[PDB]
Amino acid sequence: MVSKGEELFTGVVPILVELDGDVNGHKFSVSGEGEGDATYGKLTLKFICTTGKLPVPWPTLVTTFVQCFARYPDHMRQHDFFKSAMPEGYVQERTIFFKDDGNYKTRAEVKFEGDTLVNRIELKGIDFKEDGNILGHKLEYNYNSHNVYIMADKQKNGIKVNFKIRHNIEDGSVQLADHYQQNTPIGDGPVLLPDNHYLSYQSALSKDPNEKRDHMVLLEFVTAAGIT
């Protein structure tokens, strides 16, 4: 049978993202809009910095900016924690350690508001070098493909997730961003606790040629794998 959580994702779903951030005291807010098509694991989003210039590189926010849109193969449906938590939603927490630099801590609540899937986020960054790759804006506007590793966290009725992002620096080098993540349901109902598996991501960043505000257009594809 198709679960209630699954049923909410069979078509194209509008997405709204709202983020308030503060990195080394540089405060900023971002709004995003677009749509997700989980059947194809496809996300299309545009983000706008509503407070002016973004004080960090857009690529460092890609992972923060709705894993319920991953394409889970039919044979892995019992391992899709994200959709099983819907519509009441889940809380996603991360610490992101930028190697030889600062860290972001994020807390996001992801849930439906009517037909819209909403991701509301607070991000706090500390201990950045004011002339490092982040605050010094030395990261290229591009993005590599990565795997994201998921395991059950039964004692917390959720999942633990880990992965490494490599951001290309403008000199040809790499800025590593080590991600540690936990998700927990917002409601008190049952969820699916997965066997170990991963999501495969590929992301493309672009600009809207007609947009004068600081912004990022994101096209992302996400597919679950690792269990056959």
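Easy rule for this one: first residue shown is 1, then count along the chain.
Note: Cβ is positioned from N, Cα and C throughout, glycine not excepted.
Noted in Swiss-Prot for the protein shown:
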{"type": "MUTAGEN", "residues": "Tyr143 to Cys (Swiss-Prot position 145)", "note": "In mut1.9; shifts fluorescence lifetime from 3.03 to 2.74 ns"}
{"type": "MUTAGEN", "residues": "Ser145 to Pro (Swiss-Prot position 147)", "note": "Increases fluorescence at warmer temperatures such as 37 degrees Celsius"}
{"type": "MUTAGEN", "residues": "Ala204 to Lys (Swiss-Prot position 206)", "note": "Abolishes the tendency to dimerize and leads to monomeric fluorescent proteins"}
{"type": "MUTAGEN", "residues": "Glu220 to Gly (Swiss-Prot position 222)", "note": "Suppresses the 399 nm excitation peak, leaving only the longer wavelength peak at 475 nm"}
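Taking the features listed in Swiss-Prot, we show where each one sits on the structure.
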residue: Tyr143; record: mutagenesis position; Cβ contacts under 8 Å, 6 or more apart: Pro59, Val62, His167, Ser203, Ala204, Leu205
residue: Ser145; record: mutagenesis position; Cβ contacts under 8 Å, 6 or more apart: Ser200, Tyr201, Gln202, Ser203
residue: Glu220; record: mutagenesis position; Cβ contacts under 8 Å, 6 or more apart: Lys42, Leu43, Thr44, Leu45, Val62, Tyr201, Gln202, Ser203, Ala204
The correct three-state DSSP answer for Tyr143 (mutagenesis position) is coil
Here the 10 Å Cβ neighbour count for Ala204 (mutagenesis position) comes out at 11
The correct three-state DSSP answer for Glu220 (mutagenesis position) is strand
